[PDB]
Amino acid sequence: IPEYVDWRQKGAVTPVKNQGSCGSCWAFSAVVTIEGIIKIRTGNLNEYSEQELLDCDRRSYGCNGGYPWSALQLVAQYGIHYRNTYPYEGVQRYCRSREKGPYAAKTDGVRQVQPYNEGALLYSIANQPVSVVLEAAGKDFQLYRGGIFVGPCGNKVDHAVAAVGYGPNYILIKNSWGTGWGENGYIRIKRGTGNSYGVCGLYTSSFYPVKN
């Protein structure tokens, strides 16, 4: 794999969104890995409804938390709608997935990269934008302005974001806290420290969709 990966360059990443006051990070995170994998296969960059996953993921907890994997599992068993077809409302309603017609897209499965392994994660990212989790409940992470983030950080992962690339000293991550946070909505956390958990527990639970 190259020394530099940035799925944006390849036009596989949609603008940075703001989840507002919802614990729907897991949703935003999953939706990103979907918009990218679809771009890689189709060649068309589309935005998909995170609201759909927010309302319909029964294994998650709507705006009170959730899991990117179960959300991706829901897109491999049914599919997902366009974002404009199921606009984000920063709140959890009832699943309105049958009031919008067929799914704009669908995947064929979900896989979990080997946890606690920087290489394995890096390998996956090199192939497609990957969903990952980290510890965000920290003044340091919270107030991040730019540059390679090193912490201080804990491995008490409580936030789901999307890894859309990497460099020799970091991993490019797309957050869902609006473009006002970090580097225009993005953050580059440092890699290659020897810590299994990875800075902020970034190597704890990584998933990605499988599309043919």
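Just so it is clear, chain A uses Swiss-Prot numbers, and the residues here are 134-345, in order.
Just so you know, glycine gets a Cβ as well, placed from its N, Cα and C.
Feature annotation from Swiss-Prot assigns active site to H292, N308 (among others); the stated evidence is experimental evidence. Taken from Swiss-Prot, the feature leupeptin binding site applies to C158. What Swiss-Prot records for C158 is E64 binding site. Under its mutagenesis annotations, Swiss-Prot gives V165 to S the following note: Slightly enhanced thermostability and higher optimum temperature; when associated with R-307. Enhanced thermostability and higher optimum temperature; when associated with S-169 and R-307. Record note (Swiss-Prot) on the mutagenesis of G169 to S: Enhanced thermostability and higher optimum temperature; when associated with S-165 and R-307. Swiss-Prot gives this note for the published mutagenesis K307 to R: Unstable. Slightly enhanced thermostability and higher optimum temperature; when associated with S-165. Enhanced thermostability and higher optimum temperature; when associated with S-165 and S-169.
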(message) Please report the distance from the Cα of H292 (active site) to the Cα of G169 (mutagenesis position), rounded to the nearest angstrom.
(response) 20
(request) Determine, using Cα-Cα distances only, which of these recorded positions is closest to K307 (mutagenesis position): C158, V165, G169. (result) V165
(message) Let's check the environment of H292 (active site): how many other CB atoms sit within 10 Å of its CB?
(response) 21
(message) Just to confirm: which same-chain residues, 6+ apart in sequence, have a Cβ under 8 Å from the Cβ of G169 (mutagenesis position)?
(response) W140, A145, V146, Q261, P262, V297
(message) I need the CA-to-CA distance for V165 (mutagenesis position) versus the residue listed as 'leupeptin binding site', whole Å please.
(response) 11
(request) Identify, among the recorded positions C158, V165, the residue whose Cβ has the fewest other Cβ atoms within 10 Å in this structure. (result) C158
